[PDB]
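Colleague: Take a look at this one; I'll ask things after.
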Amino acid sequence: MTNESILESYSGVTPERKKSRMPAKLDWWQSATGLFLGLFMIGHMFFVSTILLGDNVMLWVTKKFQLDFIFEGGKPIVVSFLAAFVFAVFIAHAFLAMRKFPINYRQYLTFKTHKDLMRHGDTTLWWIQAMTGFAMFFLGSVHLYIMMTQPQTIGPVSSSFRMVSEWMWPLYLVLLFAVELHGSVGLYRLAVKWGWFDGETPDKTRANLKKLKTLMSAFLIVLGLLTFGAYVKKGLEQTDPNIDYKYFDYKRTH
Amino acid sequence: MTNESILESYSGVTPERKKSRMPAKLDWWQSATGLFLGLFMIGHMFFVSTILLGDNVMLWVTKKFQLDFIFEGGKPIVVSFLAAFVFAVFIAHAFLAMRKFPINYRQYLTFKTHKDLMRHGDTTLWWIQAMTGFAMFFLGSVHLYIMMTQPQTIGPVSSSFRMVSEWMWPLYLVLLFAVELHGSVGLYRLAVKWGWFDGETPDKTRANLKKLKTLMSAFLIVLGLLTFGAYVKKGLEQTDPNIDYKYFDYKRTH
Amino acid sequence: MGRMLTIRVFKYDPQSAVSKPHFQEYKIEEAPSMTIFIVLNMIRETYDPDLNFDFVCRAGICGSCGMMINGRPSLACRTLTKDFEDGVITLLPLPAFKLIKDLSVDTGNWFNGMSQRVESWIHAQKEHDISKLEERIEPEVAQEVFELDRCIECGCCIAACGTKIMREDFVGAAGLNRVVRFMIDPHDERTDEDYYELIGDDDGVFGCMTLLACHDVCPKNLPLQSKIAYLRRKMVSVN
Amino acid sequence: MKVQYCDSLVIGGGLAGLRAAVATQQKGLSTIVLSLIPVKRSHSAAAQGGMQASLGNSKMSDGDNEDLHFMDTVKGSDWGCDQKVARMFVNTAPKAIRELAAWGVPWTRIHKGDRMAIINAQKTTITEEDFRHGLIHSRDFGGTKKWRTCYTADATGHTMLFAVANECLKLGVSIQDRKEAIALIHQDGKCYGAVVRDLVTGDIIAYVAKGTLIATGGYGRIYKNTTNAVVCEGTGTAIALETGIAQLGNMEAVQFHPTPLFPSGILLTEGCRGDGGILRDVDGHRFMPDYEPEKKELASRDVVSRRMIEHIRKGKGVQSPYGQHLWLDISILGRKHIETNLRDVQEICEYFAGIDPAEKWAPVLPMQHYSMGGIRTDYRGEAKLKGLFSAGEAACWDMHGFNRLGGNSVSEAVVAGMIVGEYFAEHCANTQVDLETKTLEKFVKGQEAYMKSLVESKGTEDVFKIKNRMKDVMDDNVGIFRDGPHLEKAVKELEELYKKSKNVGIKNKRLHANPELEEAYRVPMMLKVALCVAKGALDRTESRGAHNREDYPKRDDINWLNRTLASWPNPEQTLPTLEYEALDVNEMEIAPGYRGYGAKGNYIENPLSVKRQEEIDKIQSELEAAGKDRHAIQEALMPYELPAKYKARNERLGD
Amino acid sequence: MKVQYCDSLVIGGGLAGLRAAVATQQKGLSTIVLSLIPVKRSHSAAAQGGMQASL
Ligand SMILES: *Cc1cc2c(cc1C)nc1c(=O)[nH]c(=O)nc-1n2C[C@H](O)[C@H](O)[C@H](O)COP(=O)(O)OP(=O)(O)OC[C@H]1O[C@@H](n2cnc3c(N)ncnc32)[C@H](O)[C@@H]1O
Ligand SMILES: *Cc1cc2c(cc1C)nc1c(=O)[nH]c(=O)nc-1n2C[C@H](O)[C@H](O)[C@H](O)COP(=O)(O)OP(=O)(O)OC[C@H]1O[C@@H](n2cnc3c(N)ncnc32)[C@H](O)[C@@H]1O
Ligand code: HEM
Ligand code: HEM
Ligand code: HEM
Ligand code: HEM
Ligand SMILES: CCCCCCCCCCCCO[C@@H]1O[C@H](CO)[C@@H](O[C@H]2O[C@H](CO)[C@@H](O)[C@H](O)[C@H]2O)[C@H](O)[C@H]1O
Ligand SMILES: CCCCCCCCCCCCO[C@@H]1O[C@H](CO)[C@@H](O[C@H]2O[C@H](CO)[C@@H](O)[C@H](O)[C@H]2O)[C@H](O)[C@H]1O
Ligand code: SF4
Ligand code: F3S
Ligand code: FES
Ligand code: NA
């Protein structure tokens, strides 16, 4: 620790006598890191929902992620860097957003009761963010580590494998809804928290931002389930005991 | 919610006018669930450190866990029930022990500074419990899910596979130290929290409980690393491209 | 004795809009058997008379003079310079107590307040005739009911409790201790659930994370270690 | 203007000040309690030895009673005290100690079996019966021919202060630490309250109330070497003197303790000796029944100390870079009788003296320790300024005379608090007052101005140099042995300083939480209290109790059987106005004679002394032949008055 | 007995009662202001029309 660390701690004010700016720098990254994951999760819902377009089209995109058109025909260690990275901005978010958590018998019991008595939409949707947020502590960790340790096992055949042969569908099914509610609301609540859209009738904006939230995440919940049943079927029809599907190589692997 | 839920919330006392007993029922399970994992983790350090005794001796114990001597030659879905279970008592602990977390710029900054100025052993060892505790939120989840989805992939050859071919050693190396410090201290702090050993000189007890902690966890940190380098070597020497080692079956699989 | 000493002191006056949290170095030549009471005093009579700090008994039994000496809460009037290796001594006011000025904090009224919180006083139902005789107690009971009435309300086990520094409604070791001092006193007719109503919440005994920092710094050497644990064992099984 | 009212103020949250507030608040009177520092940190906490009560439970306290305590007290007073007060007292201490024990206070109690006493010589194996198991125990103490000094280890004062303070908190009393009284408010010789200065915020408040009690403890700090805490500066004594209407009594009667760990001045109990431990000389022996055969130790303060300076003035003072001194060897008094019951007085020795107690003898040396004198009051507590009461080392109710008896001060504290309490509640509940806004304002607006002058002061005196110079003068010339010439070079410099103390200059201008400004308005008061003792002593030409005059060594009964009533009538004057008050021999239950110890036959005798004695023995023997109990005779010789609640006689063990 | 003093009492924290207390407190007079219900909830708040001033 520094001397201005001791001082700010023993008096509650910076050595130059002002309230630390920290709480602001922190309330910025909680929203900051939160927005990031929010979008990567829509992009990831497309970079991945390409399995509803021939094993070939999908197999294509999985390569380009590996910069085949620069590094040979494929480079898996490059994806481990996107995971290893989007795994860091995963942790950072949790660590800064778990501060906003209920935490001791009272804060919990009181908040709950209130939620139920009130029956307030937006106040109830928070809860959900705070619920799913916990859940992803366990679920999301598995998945993220993998795309960082077996970046080659990702293709139209090898990915289908993991899905049923290693059993991720029990998980991808739960996590599929969490990451889509926590992401959806999170963004709506983020648009009203800083209100970039307010305008000259911020009452009508919060009105559309609230309905738009829905359609946009109702579309991603169906499309997401379609993309789900796809690798599941593709995973069922893999009975040849004489093939490593997990590593169903084509050239620069698979 | 109930009516005595509203009442206890709006007044802060049970309908019969007494302070909820909850906080006690809760402070009991935080320690309760904590003790459980603490021991399973010493037992798991032995049920697993048998790989330093021929692939055969180890391969043996992996079967019995599958109740071979009741259900054929092996039953993997039985292990998924030990994981699925010790995975529930994993979550419960986190959820009840994260209440004891620093949580907002101040509680963090203040505690830190103090820790460093003081330089107090036991006050510093807590921090560590609160640190490792977070970490295991991410690490421990992967591992636990697996022993619940691929309970057959556990043997002297198949387990070695996972270690290097799927890359868990980067993880098992980190987690290996967390689960062993958080477990070690946790137990020492648990023995002094309720002080079952106090006696007629609780000052000398806290003295041994403090040194004993060490040897017992210094022994488990070496033995644990030996058991580590074992599956690593065993995992390096697996170059036959014509074998599924992950599923290196013997009879009722492997 | 004759060696030079470097004294780092904390300073800030919450009521002067122009004061800023800073340090101040003073240079005092050591003397033999020199307690901080002396050093801190010379600094006043001679060097700087602006320095605020509280001393009373100077013997180590009033509990006033408590402060952060080189990172550890302890009694100033009973701390020697000799024991300070290299020679640099930093002084900070006890944390977790309403600051007043530099090294002066309000130890008082928190205790005169926690005392009230735990209802600190014999809870008998009827009075005995002060005229007639006295209540017979085993000489060994009145013995232990002593070692816990010894708490001198100094603040150190509140200043060291990392818990109380974060969550601040905590009762503190010095509080839990008190509660026991009355459980085990015969003249007091309070039951266990009576005590559960005073400290059976996450701000009470349960908020204690057994950091054992209090037990190690108590300038009077009490059994906070086991005692706070003992209390726990009961309050947790209550009702 | 800031004004706060209450039915009964209480300037001084000491041990006595609190007890008093308990007897008032318990009967409807809304009370306040000002105090420099939070109460439980008072100077009482630092009480070692114990509380003395004519109890009689222990095999040694055995057969004890009011009469014996009474005498033990009176003979110790070297006959300069008020007999009927010392009487009220003794008959209350017992029921006082019981109340305490019922409030929590854990008194080390008696255990069935054989003990291992040390006495003077050595081990003697005492045996407590079995009808004594569980009763308040006792210790042998200074100048007692009976073991009536009660204890809770050697940190007795502590467990008491708390047990009481805790009680106030239970009743809703109002404690207001870091608040100091700096002037009393009187109009037509009546006390309406006080002017207080919030030590923190720094602003002046007027505290008005029907009654007003002052319990500001001793003034030992006017001396350089004292055992008293650094907040025992007698400011409280000073402000009652500054009203110029009430008077301080025997201000020159200052008691000195024999074994204060030298040079720090940190006390080292008398339980050292009462538990068997004894004083080693410079040769290293026992100047004990050497100088006085009835044991040097277990003799009054003024006694056991005197010669401690004789051996030294004969050049036999085996000093250090600070001064000559002696040692106290309790090394032979067991390591259980030391590691307990002399527990503090062992840690005290390791943390400061840097040595072990059950090992060696300590570098001690007599220094000031108690302050008999103070605000003079009648028997019911009130003073000359009707409305202003007093109690505790702070004042002079005078059950002490010229020599308090070990273990009496913290018995007087609770006792006096109980008695003077009932008489304080009575006054406040009845007396009606005429509070005037013009007066209130006059005092307050007048005190505020005072503070300002001090801040805007341009003089150039270092209050810390004037302050420290005062403590030098006192400890030197007004030491244990005083003499005409030296109590003149003193009464002079002390004055020359009260004149310099008005030309002081402070560096810190702030009007709040200013410590320097504090020592600026505090010093002048100390000096005025200093002049009262120095001059008070200079005038009193004779040797009585703690007042040893090398030039008038005889306890004059014919001229000096009075009390130095010091006043300060005018604001300007630089010297107290000493008037004397005479004592009535025909009211004494015990007439002027030999005190049971000290130097034999050294008191110029008074004629009525004897005559009174004869007719004491007359009445005595007659009512004994008549078959009258000791209470009937007591009643005869001299009747004393008590409050209702504390009338009944104290029931003892075996009647 | 419970007694509380102040240089100038003001029974009624209405709209007028408050203005008054402002002109006293602004010049050293320690003042108090009793009131049935918190001041800003007085009956003045419910004023519709306006304030008339020969402006
Ligand atoms: C100093 C000392 C005294 C002592 C003793 C050992 C030492 C080192 N050992 C004793 C023993 O073994 N047996 C015994 O009987 N007495 C012993 N004593 C002395 C005894 O404790 C005292 O005589 C007794 O406690 C005096 O009564 P009291 O309790 O009232 O007074 P105090 O403790 O000195 O406290 C003074 C209080 O008044 C407040 N104060 C002072 N001035 C002011 C002003 N101006 N305004 C407001 N408040 C004021 C003090 O803060 C304190 O609370
Ligand atoms: C009722 C009303 C009045 C009114 C109005 C519309 C309505 C519905 N419209 C007005 C308008 O357009 N233009 C206008 O000029 N005046 C209008 N008025 C009336 C006007 O507001 C009042 O005449 C004026 O406010 C009265 O003065 P004041 O502000 O002092 O008094 P108040 O608001 O009635 O409040 C009384 C206060 O005194 C306290 N109180 C009352 N009794 C006690 C006792 N016994 N003890 C202690 N405190 C007391 C009340 O609580 C309150 O604070
Ligand atoms: C598992 C770790 C996670 C935890 C612990 C967590 C926790 C939280 C919590 C409690 C909030 C704060 C609510 C508030 O204070 O207003 C929140 C908001 C949000 N989170 Fe997460 N979250 C997690 C993962 C994710 C992921 C993977 C996404 C990706 C879709 C995400 C996107 C968001 C968004 C968009 C917000 C809005 C932030 C803001 O209000 O500024 N979170 N999260
Ligand atoms: C850089 C790291 C990531 C990559 C490259 C990646 C890749 C993939 C791929 C290829 C799959 C298919 C199944 C498989 O092969 O195992 C998938 C599915 C899934 N991913 Fe990710 N992912 C990443 C990060 C994330 C994150 C952070 C979340 C949000 C917590 C997430 C949530 C999901 C879910 C729930 C599915 C199911 C899709 C569905 O069935 O609709 N992914 N991911
Ligand atoms: C990843 C989830 C985990 C979290 C969030 C976590 C958190 C905590 C925290 C902060 C405490 C409480 C300290 C206190 O209040 O005194 C603690 C104590 C402890 N934990 Fe964990 N922990 C986790 C996993 C584990 C695991 C896997 C073990 C197994 C070795 C374990 C064993 C213990 C023990 C023995 C205690 C003592 C509990 C007590 O003081 O009553 N923890 N943990
Ligand atoms: C019922 C579930 C569990 C079972 C049956 C199990 C099984 C195993 C096995 C067989 C391995 C070897 C590597 C592999 O095959 O992947 C292993 C290693 C490991 N396990 Fe577990 N485990 C369980 C629960 C836990 C828990 C809850 C923790 C603590 C958080 C844990 C921590 C570890 C660590 C760090 C290693 C490394 C051992 C070393 O190298 O010393 N395990 N486990
Ligand atoms: C939304 C979670 C927020 C992140 C996690 C940390 C903050 C919230 C938890 C801290 C407060 C502890 O909260 C306390 O937990 C215990 C769980 O053993 C709950 O216990 C209750 O719910 C659990 C779960 O449905 C049941 O298994 C249990 O039988 C029931 O009694 C208490 O009703 C709750 O008040
Ligand atoms: C032990 C963790 C306890 C469980 C997690 C929740 C409680 C603790 C965190 C809540 C308080 C937030 O704490 C705040 O976090 C940010 C991280 O962006 C820290 O930020 C600081 O440390 C991080 C991590 O070493 C650096 O990358 C960063 O550059 C640095 O400025 C703040 O110094 C800290 O005060
Ligand atoms: S309990 Fe110990 S640390 Fe706490 S105030 Fe008392 S003596 Fe000091
Ligand atoms: S150190 Fe503090 S955290 Fe609890 S165990 Fe003692 S009071
Ligand atoms: S100064 Fe009195 S106990 Fe330290
Ligand atoms: Na006196």
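Along the chain as shown, the residues are counted starting at 1.
Using N, Cα and C of the backbone, Cβ positions are placed for all residues, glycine too.
The heme b bD binding site feature in Swiss-Prot is assigned to B:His44, B:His143. Residues annotated as heme b bP binding site in Swiss-Prot, with experimental evidence given as evidence: B:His93, B:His182. For B:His44 to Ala, Swiss-Prot lists a mutagenesis experiment annotated as follows: Loss of fumarate reductase activity. Quoted from Swiss-Prot, the note on the mutagenesis of B:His93 to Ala is: Loss of fumarate reductase activity. The annotation that Swiss-Prot gives for the mutagenesis experiment B:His114 to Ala reads: Slight reduction in fumarate reductase activity. Quoted from Swiss-Prot for the published mutagenesis B:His120 to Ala: Reduction in fumarate reductase activity. Under its mutagenesis entries, Swiss-Prot includes B:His143 to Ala, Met or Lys with the note: Loss of fumarate reductase activity.
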Colleague: Listing the recorded positions B:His44, B:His93, B:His114, B:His120, B:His143, B:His182, which lie under 8 Å (Cβ to Cβ) from chain C?
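Modeller: Cβ contacts with chain C under 8 Å: B:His114, B:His120.
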Colleague: Please tell me which one of the mutagenesis positions listed here (B:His44, B:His93, B:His114, B:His120, B:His143) sits closest to B:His182 (heme b bP binding site), measuring Cα to Cα?
Modeller: B:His93
Colleague: How far is it from B:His143 (mutagenesis position) to B:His44 (mutagenesis position), counting Cα to Cα, in Å?
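Modeller: Cα to Cα, B:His143 (mutagenesis position) and B:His44 (mutagenesis position) are separated by 13 Å.
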Colleague: Spatially, which candidate from the mutagenesis positions B:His93, B:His114, B:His120 is nearest to B:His44 (mutagenesis position), comparing Cα atoms?
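Modeller: Checked the mutagenesis positions B:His93, B:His114, B:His120; minimum Cα distance to B:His44 (mutagenesis position) goes to B:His93.
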Colleague: I need the most crowded of these mutagenesis positions: B:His114, B:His143. Count other C-beta atoms within 10 angstroms of each C-beta and give me the top one.
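Modeller: It comes out as B:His114.
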Colleague: Here are the recorded positions: B:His44, B:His93, B:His120, B:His182. Which has the lowest count of other Cβ atoms within 10 Å?
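Modeller: Minimum Cβ neighbour count within 10 Å, taken over the recorded positions B:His44, B:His93, B:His120, B:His182, occurs at B:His44.
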Colleague: Using Cα coordinates, what distance in whole Å links B:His114 (mutagenesis position) and B:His120 (mutagenesis position)?
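Modeller: Per the Cα atoms, B:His114 (mutagenesis position) and B:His120 (mutagenesis position) stand 9 Å apart.
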Colleague: If you measure B:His93 (mutagenesis position) to B:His120 (mutagenesis position) at Cα, how many Å is it?
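Modeller: Rounded to the nearest whole number, the Cα-Cα distance is 26 Å.
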Colleague: Which of these recorded positions (B:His44, B:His93, B:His182) have a C-beta closer than 6 Å to some atom of ligand 5?
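Modeller: B:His93, B:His182, in sequence order.
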